[PDB]
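**Q** Shown below is the structure under consideration.
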6 protein chains.
Amino acid sequence: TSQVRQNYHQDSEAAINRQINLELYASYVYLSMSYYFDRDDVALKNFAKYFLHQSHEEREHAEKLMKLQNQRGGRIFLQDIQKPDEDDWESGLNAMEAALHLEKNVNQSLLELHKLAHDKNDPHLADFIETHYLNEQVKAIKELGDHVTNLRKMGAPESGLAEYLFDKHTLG
Amino acid sequence: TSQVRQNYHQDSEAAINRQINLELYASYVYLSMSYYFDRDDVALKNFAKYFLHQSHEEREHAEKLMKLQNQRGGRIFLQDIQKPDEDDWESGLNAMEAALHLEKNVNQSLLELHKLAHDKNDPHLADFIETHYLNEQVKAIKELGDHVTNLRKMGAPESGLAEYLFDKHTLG
Amino acid sequence: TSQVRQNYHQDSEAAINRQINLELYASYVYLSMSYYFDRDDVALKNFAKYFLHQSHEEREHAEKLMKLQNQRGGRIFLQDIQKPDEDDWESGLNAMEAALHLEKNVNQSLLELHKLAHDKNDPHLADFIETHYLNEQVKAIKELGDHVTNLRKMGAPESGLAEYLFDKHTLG
Amino acid sequence: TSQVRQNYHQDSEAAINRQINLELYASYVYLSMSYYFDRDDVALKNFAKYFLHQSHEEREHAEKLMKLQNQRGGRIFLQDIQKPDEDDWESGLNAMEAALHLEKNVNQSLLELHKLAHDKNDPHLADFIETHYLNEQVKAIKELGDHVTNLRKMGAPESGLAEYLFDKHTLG
Amino acid sequence: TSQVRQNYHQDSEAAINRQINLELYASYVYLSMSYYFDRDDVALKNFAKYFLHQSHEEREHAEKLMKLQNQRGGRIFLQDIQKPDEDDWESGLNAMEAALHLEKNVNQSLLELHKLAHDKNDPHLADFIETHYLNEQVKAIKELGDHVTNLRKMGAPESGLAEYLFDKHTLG
Amino acid sequence: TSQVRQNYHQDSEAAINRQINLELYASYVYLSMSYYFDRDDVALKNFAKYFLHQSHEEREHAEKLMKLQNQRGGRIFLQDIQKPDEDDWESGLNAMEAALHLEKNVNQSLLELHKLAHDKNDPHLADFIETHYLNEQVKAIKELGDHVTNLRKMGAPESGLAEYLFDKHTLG
Ligand SMILES: [Zn+2]
Ligand SMILES: [Zn+2]
Ligand SMILES: [Zn+2]
Ligand SMILES: [Zn+2]
Ligand SMILES: [Zn+2]
Ligand SMILES: [Zn+2]
Ligand SMILES: [Zn+2]
Ligand SMILES: [Zn+2]
Ligand SMILES: [Zn+2]
Ligand SMILES: [Zn+2]
Ligand SMILES: [Zn+2]
Ligand SMILES: [Zn+2]
Ligand SMILES: [Zn+2]
Ligand SMILES: [Zn+2]
Ligand SMILES: [Zn+2]
Ligand SMILES: [Zn+2]
Ligand SMILES: [Zn+2]
Ligand SMILES: [Zn+2]
Ligand SMILES: [Zn+2]
Ligand SMILES: [Zn+2]
Ligand SMILES: [Zn+2]
Ligand SMILES: [Zn+2]
Ligand SMILES: [Zn+2]
Ligand SMILES: [Zn+2]
Ligand SMILES: [Zn+2]
Ligand SMILES: [Zn+2]
Ligand SMILES: [Zn+2]
Ligand SMILES: [Zn+2]
Ligand SMILES: [Zn+2]
Ligand SMILES: [Zn+2]
Ligand SMILES: [Zn+2]
Ligand SMILES: [Zn+2]
Ligand SMILES: [Zn+2]
Ligand SMILES: [Zn+2]
C-alpha cells in the first residue's frame, strides 16, 4: 500500500487506468483525422488544424489522470493504444460526426467513473471528475454539434464549396 | 402630488408606464430570439449575439423611461412582462422579419406617446421622445429592413448557406 | 432528441426552465426596488444603485441557465415575468428585508434543483449548480443579513438619518 | 435562529466547529516543528521555513471555516488548542513522517465532514469542502510522501549529510 | 547545555516559555473577537478587521520570543492555548474594553519578565524586552483607551449608530 | 495514384508508416517512464520532467513523418501503439539504460529507412532522413550515454543519494 493512499478503492484505481487509455485513444483518433485533412486530395488545412489541436488536448486529459493516479497512490498500468476505426474519414462532415460520437462515448465513460466514485464515497475523485472533465465534455459535445449542424445546413458533404467555406469561416 | 411635478398630465404618466412595459417586452423577445440561435440545431452565433445586444439595448430604453417617470414626479407601476409569441423562431430571416415588425409596433406606440404629449402641451415630454426615441426607432427599422432584404436576396431561408454567410459577413 | 443530449432527464430540463423564470423575476423585483429609491420623495441614490446592480446580476444568472439548457440539448420555454409583489417598497430596511426573503426563496429553488439532479444521477448539472449558484446565494444572503442588521441597529426605518448615513457609508 | 440560516443542520454546525479546532491544532504542530529546526543543535533553516509556511497555511484553513460558519448562520465555539504530541521532533525525516500522519488525519476528518454534509443534503457545504479542502489535502499528502521517500532514499536520518543536502536542494 | 548558552538563567528560560504561551493566547482572543464581528447579527466589518490584524500581530510577538529562546540556547516547551473567556463579545465597546484589559495583563507579564532579567543580570534579555515589547504595549494600551473613550462618548453600546459610525470613521 | 506522387516507391511508403508507429511507440515509452518518476515512492521530479519532454519530442518526430507521407503523396496507415515493455522502471539508471537502448533501436530503423531510400534512388527521402533524423539520434544517444556514465560513476542505482543529486544537478 502506498504511504499516501487514503479512501481510494481498487475499483476506482482500475477505472482510472481505463480512462487514461480512452483519453490516449481519443488523442490518436484526432491525430488520424488531422492528417486525413492534410492529404493533397482532401486539402482542408483548418480542419486539419482543428483536429490536431484536439489531439493535443486529449493527450493533456490523459496526463492529468496519470498525475491523479499517482496523487492518490494508485499505480499506472498502460495498455496498447488502439488504432482508430477508420483510415479514411471521408469528409469534414463525417469527421465531425465521428468526433461527436467519440466525445459522447468519452463522456459516458466519465459519467460511469463519477458514479463509481460516489458509490465508493470518494468525494475527492468525484469532484475531480466534475471539475476537470464533465463540463469540458459538455462544451466539446455542444461545439461539435454546432459544427455538424452548420455543415449540414450548408450542403455538406456533397457541396465541396460548403466544406471549403466552413473551413475558412468557422475553423479558420 | 409630487413636489417636482409640473405640467405633467396623468394620461402622459400612464402612457409612460405602458411604454416601459413595451420596452421590457421588446427586451424579452430579443432575449428569446438570441437563445434560439444558440441551439445546437440552429447554431448561428452572430445572430445570437446580434439579438442579445438588442435585448440589452431595449432594457436601456425601458430604464431611461423609468428615470423619466421619476424625473417628472410620476409614479412607476410595473406590469407583467409577457412571454414572446414564439418559442421557435424558425430561421434567421424569420427572426429578422419578426424584429422588424416588433420595432414598427414599438415605434407606433412612441408616435402615439408624442401625439399625446403635444395634445397635453408637454414640450418636455415631446422633446424627450424626439431626442431619445424617434430617430433610434427609425435607424433600427432601416437596419432590420436592410438585413431582411439581403437575406431574401441571398436565398434565405431555404439556402442554409445564405444564413451561414450572412451570419459571418454581415453580423460577424 | 437533440444530437448533443446525454444523461439529461426531462424533469431537469423543465426545472431549468422554471429556474430561468425565477432568476428573471428576481431581476425585475430588483429593478422595481431600484427605481423606488430614485423617487424624489425617497431619494437614496446608493440604495437605487445597489438594487440596479442586483437586477443586472440576476439577468446574468438567468442567461447562464439559458446557455446551460442549450448546452445540454434541452429546449428553452419562457414564461411571463410576473410583476413584483409591491410597487412601493416603504424604506431601505424594508427593501433589504424583502431582498433577503427573495434570495432565500431563489436559494431554496436551487437546492431543490440540485436534489433533482443528484436523484437523476446528473453530476454535470449538480456540479453546475454547486459551482455557479450555491455559494453565490450564500454570499448574497449573508450580505443582505449584514445590511438588515446594521440598518436595524442604526434605528431604521424610523430614523431617516439612519437610512441616509447607511446609504452614504455602506452603499456608497 | 439566524436570519441567514438555510438548509444547515446543527450536526454540520458542530462538525465545522471541530474542524476549526483541528486546523488550528495542525497550525500549532507545524509551528512547533518549525522552531525545532531553528535550534542551534538542529540548524536546518529550510526545514524550519517549510514548516513555518505550513503553520501559516493551516491558520488560513481554520479562518476560512470560521468565515463559513458565519456565512451559513452557525455560531463559532472555540476550544483549547492542544499542544503537540512532541517537543523534540528528532530529525527532518521524522518530522516529515509526523506531518504526513497529521495531514492524513486532517483529511479523514474532512472526508467525514463531507459524508455528513451529503447525509444532510447540504450541497453547499459538500461542495465547499470539495472545492477548498479535499484536493489541497491530496496535494499536501503527496508532497509529504515525496519528501519522506527522498529522505529515506538518501540515508536519513542516520546520514546527517542527507538531511543537510535535502534542506538545501529540495526545501531551499 | 547548549553550545550557545551564555548568561541565561533557567528561570528566564521558563518565563520566556510562559510569555510565548500568553502571546499565543492573546492571538486567539483577538481571533475570537474578530469573527464575533463577522456574525450576520453583529456585522461590523472594520471591528472584525481590526481584531484580525491584532490576532496576526500577537502571533508575531510569540514567534519572536520563540526565536529568542533558541538564540539564547533555551528550549521551547509549548503548552495548550486556552480558549478565550467569552464566545460572545457583546458589543464593540465591550470587546475594546476586554482587549484593553488583555493588553494590560500582557504588559504586566512583560514587566515581570524584565524584572526577572535584571535580577539575573541578563542585560541582553532586559534590553530585548525593552526594545521589542515594552513601548509596543504602551502604544497598544493607549490606542485601546482612546477607542474606549470615543465609543463611550458617542453613546455606545446602547447607540447602535455610535458603533456603526465608529467602525466606519475610526476603524475604516 | 496521387497527383503529387513522384519518385516515391511503395516500399518507402510502407517503411514510413512503420517509422511513424515506432516514433509514437517511443513517445509512449517515455510517457510511461515519466510518470514512474512521479510516483510517491520514486519521487524524482526532474527525471519525470526529462522523460516527459522526451515523450513530446517523439510525438513531434512522428508528426513530421506523417506530414512527409502526405507531402510525397503516400497514404498514412496507423497501427496500434504498443504499451511499453515495463510498468515499473526500477531506477533512474535503469530508465536511462532503457532509453539508450530504445534510441539505438529507433536509429537502426532510420538507418534502414535511409538505405532503402538510397536503394530506390529517392534522394529527397534520403536527405529528409539525414537532415531531420540522423544527427538528432546521434545527439540523443550521446546524451543518454553521458547520463548512464555519470549515474554509474556516482554509485547508482544502489546510492539513493546518487540518483537524488543527479536529478538536482544534471536534470534540474
Ligand atoms: Zn476534446
Ligand atoms: Zn478527453
Ligand atoms: Zn489492434
Ligand atoms: Zn454508437
Ligand atoms: Zn475530448
Ligand atoms: Zn462538486
Ligand atoms: Zn432595438
Ligand atoms: Zn426600445
Ligand atoms: Zn401571459
Ligand atoms: Zn402586424
Ligand atoms: Zn427597439
Ligand atoms: Zn443576487
Ligand atoms: Zn440569481
Ligand atoms: Zn400577473
Ligand atoms: Zn416567506
Ligand atoms: Zn440573487
Ligand atoms: Zn498543510
Ligand atoms: Zn488544513
Ligand atoms: Zn492539554
Ligand atoms: Zn496513526
Ligand atoms: Zn494541512
Ligand atoms: Zn448521493
Ligand atoms: Zn496587540
Ligand atoms: Zn503581544
Ligand atoms: Zn481549557
Ligand atoms: Zn482584571
Ligand atoms: Zn498585544
Ligand atoms: Zn539595577
Ligand atoms: Zn535599554
Ligand atoms: Zn529522443
Ligand atoms: Zn524519434
Ligand atoms: Zn499489445
Ligand atoms: Zn537489445
Ligand atoms: Zn528519440
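We're sticking with Swiss-Prot numbering for chain F, so the shown stretch reads 6-177, in order.
For this deposited structure, the header notes the method as X-ray crystallography, 1.9 Å.
Using the three backbone atoms N, Cα and C, a Cβ is placed for every residue, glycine included.
Taken from Swiss-Prot, the feature Fe cation 1 binding site applies to F:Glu28, F:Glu63, F:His66. Residues or ranges marked as Fe cation 2 binding site in Swiss-Prot: F:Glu63, F:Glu108, F:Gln142. The note that Swiss-Prot attaches to the published mutagenesis F:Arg23 to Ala is: Abrogates interaction with NCOA4. Fails to localize to punctate lysosomal structures. One mutagenesis experiment catalogued in Swiss-Prot, F:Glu28 to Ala, is accompanied by this note: Reduces iron binding and oxidation rate; when associated with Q-87. Here Swiss-Prot notes a mutagenesis experiment, F:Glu108 to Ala, with the remark: No effect on iron binding but the oxidation rate is severely reduced; when associated with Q-87.
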**Q** Spatially, and counting Cα to Cα, which of the binding-site residues is closest to F:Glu108 (mutagenesis position)? Options: F:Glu63, F:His66, F:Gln142.
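**A** Comparing Cα positions, the candidate nearest F:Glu108 (mutagenesis position) turns out to be F:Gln142.
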**Q** Which one of these recorded positions, F:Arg23, F:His66, has the sparsest Cβ neighbourhood, judged by other Cβ atoms within 10 angstroms?
**A** F:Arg23
**Q** Report, in whole Å, the straight Cα-to-Cα distance of F:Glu28 (mutagenesis position) from F:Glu63 (Fe cation 1 binding site).
**A** 6
**Q** Around F:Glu108 (mutagenesis position), how many other C-beta atoms are within 10 angstroms of its C-beta?
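**A** For F:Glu108 (mutagenesis position), the count of other Cβ atoms within 10 Å is 23.
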**Q** Would you list the other residues of this chain near Fe cation 1 - those whose C-beta lies within 8 angstroms of the C-beta centroid of F:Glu28, F:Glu63, F:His66 - in sequence order?
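**A** Going along the sequence, the neighbours appear as F:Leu27, F:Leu29, F:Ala31, F:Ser32, F:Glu62, F:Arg64, F:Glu65, F:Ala67, F:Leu70, F:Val111.
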**Q** How many other Cβ atoms sit within 10 Å of the Cβ of F:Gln142 (Fe cation 2 binding site)?
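**A** Here the count is 19.
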**Q** If I take the alpha carbons of F:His66 (Fe cation 1 binding site) and F:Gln142 (Fe cation 2 binding site), what is the distance between them in whole Å?
**A** 11
**Q** List the Cα distance (Å, whole number) between F:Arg23 (mutagenesis position) and F:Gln142 (Fe cation 2 binding site).
**A** 17
**Q** Write out, in the order they occur in the sequence, the residues of the chain not among F:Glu63, F:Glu108, F:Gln142 that have a C-beta within 8 Å of the mean position of the C-beta atoms of the recorded Fe cation 2 site.
**A** F:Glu28, F:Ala31, F:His66, F:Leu107, F:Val111, F:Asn112, F:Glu141, F:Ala145, F:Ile146
**Q** Return the residues near F:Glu28 (mutagenesis position), defined as same-chain residues 6+ apart in sequence whose C-beta is under 8 angstroms from its C-beta, sorted by sequence, else 'none'.
**A** F:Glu63, F:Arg64, F:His66, F:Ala67, F:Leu70, F:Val111
**Q** Determine the Cβ neighbour count for F:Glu63 (Fe cation 1 binding site): the number of other Cβ atoms within 10 Å of its Cβ.
**A** 23
